[PDB]
Amino acid sequence: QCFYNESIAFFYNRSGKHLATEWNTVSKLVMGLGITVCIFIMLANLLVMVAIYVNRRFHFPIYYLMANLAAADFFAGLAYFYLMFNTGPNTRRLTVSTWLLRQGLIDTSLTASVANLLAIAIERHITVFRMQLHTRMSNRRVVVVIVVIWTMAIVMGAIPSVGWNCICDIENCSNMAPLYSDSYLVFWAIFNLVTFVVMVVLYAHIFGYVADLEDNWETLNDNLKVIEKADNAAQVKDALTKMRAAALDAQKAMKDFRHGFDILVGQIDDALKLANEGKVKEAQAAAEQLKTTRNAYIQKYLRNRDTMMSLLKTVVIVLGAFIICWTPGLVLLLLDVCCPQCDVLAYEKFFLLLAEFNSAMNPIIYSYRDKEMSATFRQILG
Ligand SMILES: COC(=O)c1cn(C[C@H](CC2Cc3ccccc3C2)[C@H](O)c2cc(OC)c(C(C)=O)c(OC)c2)cc1CCC(=O)O
């Protein structure tokens, strides 16, 4: 059993897995659809890679990482192509080395996209707290990041092919993968799922913080209108106190915004002292000066935040579609070794195609969300 010159039939028969010898009706269609999707992945992801390369506006650290994510899908298109060419009766034709090759290329392609989305999540986590994009230094750093993403992918796709397999542990072979160990699949599934959870936390921290600044901005604009209304001294104080409390929370997060909001804190505190003395008319006039202060920075940050949030939402849709299709397949790996006789693993071909379609979903997402990219795709074809 331990690295014997045994065929794939030996491993597949011992575990509760099917092995065909004849050309089945569903095997012809799963191969037929499989290749058709693979050709589309190798064309749609290649089109968006050329689009970022030729267009001047897409020469930024965030868009270079998107091209690498497409390159990972392009590699996946080649990985699933070799898989679909060796499915059904052609599975028997595979040797021990060639089985680990088709399985290895798929494991490499997943962690290539997993580390890419992880790097994009970190990229968006910095740019939101840094307001705008970085300089040329980051573009040189992105090249280094791309190397780290692909190096991690090659290593993660080599770990089961460098000793961690049930070849010399034939009794601890999984029902789904007859050459892969149960201990590896439990580790692999929990590794990719914990990465999905920490990525959700990263965007939840971004959306939560954006919501907190907009809430403080809503409190600042609403209470400003209250002071404008001819009311008593007590009505002016309660509005300014609500503004001072909103400005201190907005402060918690280059030196332009850090020393920008504190100017408003000073102007509100000076307007508050006027109301405490008894000067209601002077307090309303000082609050009118706060309106001209905020109107000077909305032309420097509010116009640029809309383009940032438009790209941020697009990224979450790419990540969202990735979780919804890959999680049932990864949960299936856990139920394969930790749930014996509770449920049959019949839906194995369905979850495979579900994750395969995602490699084609990414250029479709950028086509209807990104305005500049949608016009660039037509320029290449013509
Ligand atoms: C193709 O048509 C099938 O019918 C078919 C199905 N299989 C079995 C496995 C699919 C499961 C469904 C699925 C979907 C998404 C993620 C994981 C999983 C596991 C597959 O070997 C595999 C194992 C993985 O874990 C290591 C992963 C990963 C990376 O998590 C993997 O990436 C999708 C794919 C094999 C075949 C064909 C060969 C055969 O057996 O004759």
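Think of each number as a place in line: the chain as shown, counted from 1.
So how was this one determined? The header says X-ray crystallography, 2.9 Å.
Every residue gets a Cβ built from N, Cα and C, even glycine.
For reference, Swiss-Prot has these:
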type    : residues                                                      : note
BINDING : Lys17, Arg102, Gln103, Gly104, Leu105, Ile106, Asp107, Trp188 : 1-acyl-sn-glycero-3-phosphate binding site
MUTAGEN : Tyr63 to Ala (Swiss-Prot position 85)                         : Impairs localization at the cell membrane
MUTAGEN : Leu65 to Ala (Swiss-Prot position 87)                         : Impairs localization at the cell membrane
In sequence order, those binding-site residues of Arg102, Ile106, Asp107 whose CB lies under 6 Å from ligand 1: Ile106, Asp107
Alpha-carbon distance [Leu65 (mutagenesis position); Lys17 (1-acyl-sn-glycero-3-phosphate binding site)] in Å: 39
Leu65 (mutagenesis position) and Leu105 (1-acyl-sn-glycero-3-phosphate binding site), distance between Cα atoms, whole Å: 21
Euclidean Cα distance (Å) for gap endpoints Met254 and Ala253, 14 residues missing: 12
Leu65 (mutagenesis position) and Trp188 (1-acyl-sn-glycero-3-phosphate binding site), distance between Cα atoms, whole Å: 24
For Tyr63 (mutagenesis position), the number of other Cβ atoms found within 10 Å of its own Cβ: 19
Rounded inter-Cα distance in Å - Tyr63 (mutagenesis position), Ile106 (1-acyl-sn-glycero-3-phosphate binding site): 24
Cβ-Cβ neighbours of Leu105 (1-acyl-sn-glycero-3-phosphate binding site) (radius 10 Å): 18
Residues that sit under 8 angstroms from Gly104 (1-acyl-sn-glycero-3-phosphate binding site) by C-beta distance, when 6+ apart in the chain: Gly157, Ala158, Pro160, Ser161
